[PDB]
Amino acid sequence: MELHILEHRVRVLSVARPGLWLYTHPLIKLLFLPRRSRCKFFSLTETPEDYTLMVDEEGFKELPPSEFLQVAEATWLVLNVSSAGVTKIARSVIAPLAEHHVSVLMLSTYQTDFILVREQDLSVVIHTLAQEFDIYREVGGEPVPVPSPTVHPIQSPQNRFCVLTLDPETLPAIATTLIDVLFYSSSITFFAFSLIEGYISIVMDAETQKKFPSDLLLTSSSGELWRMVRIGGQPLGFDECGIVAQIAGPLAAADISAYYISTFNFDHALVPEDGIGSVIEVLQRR
Amino acid sequence: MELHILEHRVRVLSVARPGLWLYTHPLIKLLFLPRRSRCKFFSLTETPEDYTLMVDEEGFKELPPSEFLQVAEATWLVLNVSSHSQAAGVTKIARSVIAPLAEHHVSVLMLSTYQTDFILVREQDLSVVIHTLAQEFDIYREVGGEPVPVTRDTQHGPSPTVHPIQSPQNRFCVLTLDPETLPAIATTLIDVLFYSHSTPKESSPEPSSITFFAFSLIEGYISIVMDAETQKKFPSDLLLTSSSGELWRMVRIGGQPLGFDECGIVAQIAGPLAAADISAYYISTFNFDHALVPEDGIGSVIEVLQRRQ
Ligand SMILES: NC(=[NH2+])NCCC[C@H](N)C(=O)O
Ligand SMILES: NC(=[NH2+])NCCC[C@H](N)C(=O)O
């Protein structure tokens, strides 16, 4: 098993909903126009609270400072396990990093699971994981060999979610709908779009999927729908460890698959829709 | 022949290039989202100076005031002559519409599109317009999308002058599009309009290039005026031309910003072009006027227009 430190230096941002209009011009650029910036890591998540942006240093330069725009304190590095679910790395990655006081942010996409850590913790990350993983650093597309735990409240909306991908050539065909959804539109709004290393991933409501032109959004498991578990009552911050470990741990022990996405304020786990009853019950035992 | 007063009340605006960030949200909406606006008249023209908007009262509400937004005084009414019974465009109406309105001191704004030629007049001038044109035209007013017969019914700018002209070397296309195919060109249209390098604002009788891009959605119909080089950026089988071979040269009519009060600017261009039977589309922007003539006729046009007095 290999751990890869990817060639991305990511900043974590919050755009306040009343001030999204101001970032329309830079965000349209990052969403749709790859020749217009050197951005290679772009992730946008809409929640009721805010729009969460995970973006590299180059994409970060597109976004001017304002009262509507929060920036998390550190530069984040991106981790990836190779040879689509967080359950499989709960014991090997998530729990050991939580135990060694390394704070994470999660980004599950259609393609793979990204684990983000702060630049300051890389030495601790390597030390913790060098024994189990062959650790590689991505340079020029080539692999090169190298704050107190709390039980958090959980809730599940009735929304049914799809984890989707797209042929990068067909992105222009969904542009107007994606613009409409993002900038102009128990229930909780959740919309995630990411463009990472040319790969498109979209997390979407079943009702929102109806708005898109047919036969463009692709998935290997068509009709596989996911229920959301929202994690935290208060805003979670970026210092507290063991939050992902509280969720992925019991789910791995029950052998239930999960996507995991961290927003600026809250954590979000996606579980198979018919297994939601088992999931709530399993997590109730912490 | 008939003259139709269309069912539109228009405001004329200028968004300065440095203020594009503030207006991207309202502009994208008006361009691509017909369900989210009651707007039935939207015209956007990119120049090096600005973005000129001609928009109805409903679309006008989407645009908040700022140091980057300039709005003309008047509410404008839209006139149209359907004439298909020889030279094309505003040349068809130079003698019948444009010259008489100038003589009776009615200031105009022109918007030639793929479909037809729109003549914009200030609301306060409608009585004079009808009186000037009733003898030649059967005048109708659009009410609920149906024609209704019209039987009822001081200068504050600079003196009329001969305005300096220049002809940029760009080759322009007048294009339409199936409205159902607008989503397919959206990203390219966005890229061209809002994210491209434009020609500097800072003389030449024939400059190499000027930035000029016109898009309009009026009563469901799309019109695009575009550089021939710019056309290559778009996907292949979507833009519709109706021309095989010959394109259009711009004559920019300028000097000082033309304002909205001086009359006889369109007349001093369209009048001689009619006398020389040259096809002309004519687009007014916030600051300047733009005549499009057949590219092979450009030498004749310049020669004709330099005999103005
Ligand atoms: N803003 C957030 N979503 N914070 C929670 C992320 C997970 C937490 N830092 C952990 O290491 O377990
Ligand atoms: N802003 C302008 N483009 N003004 C010039 C428009 C033509 C002028 N008002 C005329 O009646 O002849």
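Residue numbering for chain A follows Swiss-Prot; the residues present correspond to positions 1-83, 92-154, 170-208, 223-323, in that order.
Note that Cβ sites are derived from N, Cα and C of the backbone, with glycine treated the same way.
Counting Cβ atoms from all protein chains shown, A:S14 (mutagenesis position) has 20 others lying within 10 Å of its own Cβ. Here Swiss-Prot describes A:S14 to D as a published mutagenesis experiment; the accompanying note says: Mimics phosphorylation, leading to promote interaction with RNF167 and subsequent ubiquitination.
Record note (Swiss-Prot), mutagenesis A:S14 to A: Abolished phosphorylation by AKT1, leading to decreased interaction with RNF167 and subsequent ubiquitination. The unchanged residue is displayed.
DSSP assigns A:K96 (mutagenesis position) to a helix. One mutagenesis experiment catalogued in Swiss-Prot, A:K96 to R, is accompanied by this note: In 3KR mutant; abolished ubiquitination by RNF167; when associated with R-61 and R-213.
According to Swiss-Prot, the mutagenesis experiment A:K96 to A carries this note: No effect on interaction with the GATOR2 complex. Around A:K96 (mutagenesis position), the C-beta neighbours below 8 angstroms that are at least 6 residues distant in the chain are A:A289.
Sequence-distant neighbours of A:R99 (mutagenesis position) (same chain, 6+ residues apart, CB-CB distance under 8 A): A:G286, A:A289. One entry in Swiss-Prot concerns the mutagenesis experiment A:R99 to A. Its note says: No effect on interaction with the GATOR2 complex.
According to Swiss-Prot, the experimentally introduced change A:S111 to A is described as follows: Loss of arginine-binding. Constitutively interacts with the GATOR2 complex. Constitutively inhibits the TORC1 signaling pathway. A sphere of 10 angstroms centred on the C-beta of A:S111 (mutagenesis position) encloses 22 other C-beta atoms.
A C-beta separation below 8 Å, combined with a sequence spacing of at least six in one chain, links A:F301 (L-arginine binding site) to A:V12, A:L13, A:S14, A:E49, A:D50, A:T52, A:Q70, A:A72, A:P272. Annotated L-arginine binding site per Swiss-Prot: A:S111, A:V112, A:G274, A:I280, A:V281, A:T300, A:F301, A:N302, A:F303, A:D304, in sequence order, evidence recorded as experimental evidence.
Swiss-Prot lists A:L113 to F among its mutagenesis entries, and the accompanying note reads: No effect on interaction with the GATOR2 complex. Residues near A:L113 (mutagenesis position) in space but far in sequence (CB under 8 A, at least 6 apart, same chain), listed by position: A:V12, A:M54, A:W76, A:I123, A:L124, A:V125, A:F275, A:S299. According to its DSSP assignment, A:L113 (mutagenesis position) is in a strand.
A:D121 (mutagenesis position) carries a strand DSSP state (E or B). Of all Cβ atoms in the protein chains displayed, 22 besides its own lie within 10 Å of the Cβ of A:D121 (mutagenesis position). Experimental mutagenesis is annotated in Swiss-Prot for A:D121 to A, with the remark: No effect on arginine-binding. No effect on homodimerization. Loss of interaction with the GATOR2 complex which constitutively activates the TORC1 signaling pathway.
Counting every protein chain shown, the number of other Cβ atoms lying within 10 Å of the Cβ of A:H175 (mutagenesis position) is 20. Under DSSP, A:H175 (mutagenesis position) is assigned to coil, being neither helix nor strand in the three-state scheme. Listed in Swiss-Prot is the mutagenesis experiment A:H175 to A, annotated as follows: Decreased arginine-binding. Constitutively interacts with the GATOR2 complex.
Under its mutagenesis annotations, Swiss-Prot gives A:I202 to E the following note: No effect on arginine-binding. Loss of homodimerization. Decreased interaction with the GATOR2 complex which constitutively activates the TORC1 signaling pathway. Using a 10 Å radius centred on the Cβ of A:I202 (mutagenesis position) and all shown protein chains, the other Cβ atoms total 25.
In this structure, A:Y207 (mutagenesis position) belongs to neither helix nor strand by DSSP; it is coil. As a published mutagenesis entry, A:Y207 to S appears in Swiss-Prot alongside the note: No effect on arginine-binding. Loss of homodimerization. Decreased interaction with the GATOR2 complex which constitutively activates the TORC1 signaling pathway.
Per Swiss-Prot, domain 'ACT 2' is recorded for A:260-321.
Per Swiss-Prot, mutagenesis A:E261 to A is noted as: No effect on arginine-binding. No effect on homodimerization. Loss of interaction with the GATOR2 complex. Residue density at A:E261 (mutagenesis position): 12 other Cβ atoms are found within 10 A of its Cβ, drawing on all protein chains shown.
Taking the Cβ of A:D276 (mutagenesis position) as reference, residues of its chain lying under 8 Å away and at least six apart in sequence are, in sequence order, A:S111, A:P170. Swiss-Prot documents A:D276 to A as a published mutagenesis change and attaches the note Decreased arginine-binding. Constitutively interacts with the GATOR2 complex.
Looking at Swiss-Prot, you'll find the mutagenesis A:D304 to A noted as follows: Loss of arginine-binding. Constitutively interacts with the GATOR2 complex. Constitutively inhibits the TORC1 signaling pathway. Residue density at A:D304 (mutagenesis position): 21 other Cβ atoms are found within 10 A of its Cβ, drawing on all protein chains shown.
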Report task. Name the recorded positions, out of A:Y207, A:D276, A:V281, A:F303, that lie close to chain B, meaning a Cβ-Cβ distance under 8 Å, keeping sequence order and answering 'none' if none do. Result -> A:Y207
Report summary line: Looking only at the mutagenesis positions A:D121, A:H175, A:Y207, A:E261, A:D304, A:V281 (L-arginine binding site) has its closest CA neighbour at A:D304
Query raised in the report: Among the mutagenesis positions listed here (A:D121, A:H175, A:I202, A:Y207), which has the Cα closest to the Cα of A:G274 (L-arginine binding site)?
Result: A:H175
Query raised in the report: Once the chains shown are all counted, how many other Cβ atoms turn up within 10 Å of the Cβ of A:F303 (L-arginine binding site)?
Result: 22
Report task. Let me know the whole-Å distance spanning the Cα atoms of A:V154 and A:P170; 15 residues are not modelled in that stretch. Result -> 29
Report task. Other than A:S111, A:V112, A:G274, A:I280, A:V281, A:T300, A:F301, A:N302, A:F303, A:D304, which residues of the same chain sit close to L-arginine? List them in sequence order, counting a residue when its Cβ is within 8 Å of the Cβ centroid of the site. Result -> A:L113, A:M114, A:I268, A:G269, A:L273, A:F275, A:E277, A:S299
